[PDB]
Amino acid sequence: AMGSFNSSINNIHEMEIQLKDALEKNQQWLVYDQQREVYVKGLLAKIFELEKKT
Amino acid sequence: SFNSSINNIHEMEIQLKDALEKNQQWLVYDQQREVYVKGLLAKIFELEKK
Amino acid sequence: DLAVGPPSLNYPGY
């Protein structure tokens, strides 16, 4: 139908929105995880000093 | 041409299925890393009692 | 509008 055609066009609008939002989120996971790695490397260096005291 | 535009929409769908598969991988990976960080702290705790 | 992002951009944000 011509109504099913019109509806199917609107999803394709949502799809773009979904791509855009998911794209900027995997992109934010990078910054977040890069920061956690700073913390982890800190803890590891800290554990390594507590092991010299053993 | 329209057939050129429909091809892009097909590509857009491929990219979304990808951006969503990776977003899930980020989630599961995140939970594992958080469990890991707690382990490191738990080990720091045990080492400090000495 | 459903796909997940990180709790923050800084760590931890607790």
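Residue positions begin at 1 at the first shown residue.
Just so it is clear, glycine is given a Cβ too, placed from its N, Cα and C backbone atoms.
The Cβ of A:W29 (mutagenesis position) has 20 neighbouring Cβ atoms from other residues within 10 Å, across all protein chains displayed. Swiss-Prot gives this note for the published mutagenesis A:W29 to A (Swiss-Prot position 184): Abolishes interaction with PDCD6IP.
Taking a C-beta cut-off of under 8 Å and a sequence gap of six or more, A:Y32 (mutagenesis position) has no contacts in its own chain. According to Swiss-Prot, the mutagenesis experiment A:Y32 to A (Swiss-Prot position 187) carries this note: Abolishes interaction with PDCD6IP.
Among the sequence features in Swiss-Prot, the mutagenesis site A:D33 to A (Swiss-Prot position 188) is noted as follows: Diminishes interaction with PDCD6IP. Counting only same-chain residues at least 6 apart in sequence, none has a Cβ under 8 Å from the Cβ of A:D33 (mutagenesis position).
The local packing around A:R36 (mutagenesis position), expressed as other Cβ atoms within 10 Å of its Cβ over all shown chains, amounts to 18. Here the residue is the original one, while Swiss-Prot reports the published mutagenesis A:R36 to A (Swiss-Prot position 191) with the comment Abolishes interaction with PDCD6IP.
In the three-state DSSP assignment, the secondary structure recorded for A:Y32 (mutagenesis position) is helix. Each residue contributes its Cα atom, and for A:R36 (mutagenesis position) and A:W29 (mutagenesis position) these two points are 10 Å apart.
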